[PDB]
Number of protein chains: 2
Amino acid sequence: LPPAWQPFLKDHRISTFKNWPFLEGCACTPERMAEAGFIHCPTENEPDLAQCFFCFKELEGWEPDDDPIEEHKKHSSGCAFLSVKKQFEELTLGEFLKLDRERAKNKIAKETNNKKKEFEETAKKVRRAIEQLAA
Amino acid sequence: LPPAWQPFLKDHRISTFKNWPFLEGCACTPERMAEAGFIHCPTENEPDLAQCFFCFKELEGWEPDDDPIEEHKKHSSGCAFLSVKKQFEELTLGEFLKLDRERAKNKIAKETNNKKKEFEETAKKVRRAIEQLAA
Ligand SMILES: [Zn+2]
Ligand SMILES: [Zn+2]
């Protein structure tokens, strides 16, 4: 199972949850999260944050009665994965190759938006410095 | 796509035949050879030979009116690709994964069959060595 293309695997998605806080008795059990495409991205801050393997929308603020499907459609209506209804081994390689192609795109988008924000930041920072020489 | 799984792609197989002699007017064009599962694995000592990427039978002695499917069905009936009638992107990732399972099998078979042939070889050298030491 080619490790680069593994996140299409719900069990792999489940395995990503290292010490995911919410378990039985909760509605966003990590199964329900992986079922929604999310994977665990624990950090120093917000160790509750997960990311959709396909659209890459990141999401925290998780409470036990949050429906990870409902939060995925809400914060990332454009996610193509949400539309996948068949199981993985049930996709034709035509469909699957279209997904991984779209997903790689979604990944460039995340990177592009990110470089752009990092740029505007250093942009804002330099004009402030220049403005200060007017004074 | 994962380079180990690239020979499943007809176009990839076609791309293999570099300096293949038989071209227009021939029955074993690199088109027909690839459609038949062959891949060009030429050597200095056998620049004619192609190998089925799936069952691993290798075949030289190619003449321009050879139909590589009929030469395939001939020398390796047990090859599972021959029964693959669907196009590639129409397989379910389930069936596709089943094939590569069998193909990995076929490669191990070839490995042992080869390890065995190497052994009977060095046996012969050892038997003939001993016999000469009788005289
Ligand atoms: Zn998504
Ligand atoms: Zn074959």
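Following Swiss-Prot, chain B shows residues 6-140, kept in their order.
According to its header, this structure was worked out by X-ray crystallography, 3.2 Å.
Yeah, the Cβs are placed from backbone N, Cα and C, and that goes for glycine too.
Recorded in Swiss-Prot as a mutagenesis result, B:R18 to A carries the remark: Disrupts interaction with histone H3pT3, no effect on interaction with INCENP. Shown in sequence order, B:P12, B:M38, B:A39, B:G42, B:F43, B:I44, B:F58 are the residues of the chain, 6+ apart in sequence, with a C-beta less than 8 angstroms from the C-beta of B:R18 (mutagenesis position).
B:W25 to A appears in Swiss-Prot as a published mutagenesis result, with the remark: Disrupts interaction with histone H3pT3, no effect on interaction with INCENP. Contacts of B:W25 (mutagenesis position) defined by a Cβ separation under 8 A and a same-chain sequence distance of 6+ are given as B:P35, B:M38, B:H45, in order along the sequence. Reduced to three states, the DSSP call for B:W25 (mutagenesis position) is coil.
Taking Cβ-Cβ distances under 8 Å and a sequence separation of 6 or more, the neighbours of B:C33 (mutagenesis position) in its chain are B:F27, B:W67, B:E68, B:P69, B:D70, B:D71, B:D72, B:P73, B:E76. DSSP assigns B:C33 (mutagenesis position) to coil, not to a helix or a strand. According to Swiss-Prot, the mutagenesis experiment B:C33 to R carries the annotation: Disrupts interaction with histone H3pT3, no effect on interaction with INCENP.
With a cut-off of 8 Å between CB atoms and residues at least 6 apart in sequence, the same chain places B:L54 near B:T48 (mutagenesis position), listed in sequence order. Among the mutagenesis entries in Swiss-Prot is B:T48 to A or E, noted as: Localizes normally during mitosis but cannot support cell proliferation. Increased affinity for CDCA8/borealin.
According to Swiss-Prot, the feature Zn(2+) binding site maps to B:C57, B:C60, B:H77, B:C84. The Cβ of B:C84 (Zn(2+) binding site) has B:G42, B:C57, B:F59, B:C60, B:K62, B:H77, B:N111 as same-chain neighbours under 8 Å, each 6 or more residues away in sequence.
The annotation that Swiss-Prot gives for the mutagenesis experiment B:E65 to A reads: Almost abolishes RAN-binding. Does not disrupt binding to AURKB or CDCA8. Disrupts mitotic spindle assembly. Does not disrupt nuclear export. Residue density at B:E65 (mutagenesis position): 11 other Cβ atoms are found within 10 A of its Cβ, drawing on all protein chains shown.
In Swiss-Prot, the entry for mutagenesis B:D71 to A states: No change. Loss of interaction with AURKB; when associated with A-70. The structure shown retains the original residue.
A mutagenesis experiment is reported in Swiss-Prot for this position, B:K78 to R, and the note states: Increases ubiquitination and blocks dissociation from centromeres; when associated with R-23; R-62 and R-79. Cβ environment of B:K78 (mutagenesis position): B:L87 lie under 8 Å away, each six or more residues apart in the same chain.
One mutagenesis experiment catalogued in Swiss-Prot, B:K129 to A or Q, is accompanied by this note: Mimics acetylation. Localization primarily within the nucleus. Cβ neighbours within 10 Å of B:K129 (mutagenesis position), excluding its own Cβ and spanning all shown chains: 10.
According to Swiss-Prot, the experimentally introduced change B:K129 to R is described as follows: Loss of acetylation. Localization primarily within the cytoplasm. Secondary structure at B:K129 (mutagenesis position), as computed by DSSP, is helix.
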(request) For ligand 2, pick out the recorded positions B:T48, B:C60, B:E65, B:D71, B:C84 that have a CB under 6 angstroms away from one of its atoms. (result) B:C60, B:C84
(request) Would you list the other residues of this chain near Zn(2+) - those whose C-beta lies within 8 angstroms of the C-beta centroid of B:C57, B:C60, B:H77, B:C84 - in sequence order? (result) B:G42, B:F59, B:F61, B:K62, B:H80, B:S81, B:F86, B:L87
(request) Count the Cβ atoms, other than its own, that fall within 10 Å of the Cβ of B:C60 (Zn(2+) binding site), considering every protein chain shown. (result) 23
(message) Tell me the Cα distance separating B:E65 (mutagenesis position) from B:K129 (mutagenesis position), rounded to the nearest angstrom.
(response) 26
